[PDB]
Amino acid sequence: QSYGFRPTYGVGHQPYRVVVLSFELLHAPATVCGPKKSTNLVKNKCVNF
Amino acid sequence: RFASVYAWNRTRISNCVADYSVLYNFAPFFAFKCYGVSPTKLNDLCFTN
């Protein structure tokens, strides 16, 4: 049924465009990633991976 | 004629089926925060008063 909007409506009735981002950071092959610079890889030495 | 805060208006509710979902169009509802009782499943609760 109709969901009409009028500018004269007050708060709580004005349209509220909503975008919700769903993540799945569950340990699995990761693709979408942030802007962190990749460094060289080092073996047999204690590091903060 | 909403009463002033110093003399607030108390209203008795008696035997009735109160649907807490038709009141969303009665007020702008800037904030609908609620305490121990949640309005989500409120329509499934029976009150002494």
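Chain A uses Swiss-Prot numbers throughout; the residues present, in order, are 493-541.
This deposition comes from electron microscopy, 3.5 Å.
Placement of Cβ uses the backbone N, Cα and C atoms for every residue, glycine included.
Straight from Swiss-Prot, the features:
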{"type": "MUTAGEN", "residues": "A:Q493 to N", "note": "Reduced host ACE2-binding affinity in vitro"}
{"type": "MUTAGEN", "residues": "A:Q493 to Y", "note": "Reduced host ACE2-binding affinity in vitro"}
{"type": "MUTAGEN", "residues": "A:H519 to P", "note": "Increased resistance to human covalescent sera neutralization"}
{"type": "VARIANT", "residues": "A:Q493 to R", "note": "In strain: Omicron/BA.1, Omicron/BA.2, Omicron/BA.2.12.1"}
{"type": "VARIANT", "residues": "A:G496 to S", "note": "In strain: Omicron/BA.1"}
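Positions of Swiss-Prot features highlighted on the structure.
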residue: A:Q493; record: mutagenesis position; contacts (Cβ under 8 Å, 6+ apart): none
residue: A:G496; record: variant position; contacts (Cβ under 8 Å, 6+ apart): none
residue: A:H519; record: mutagenesis position; contacts (Cβ under 8 Å, 6+ apart): none
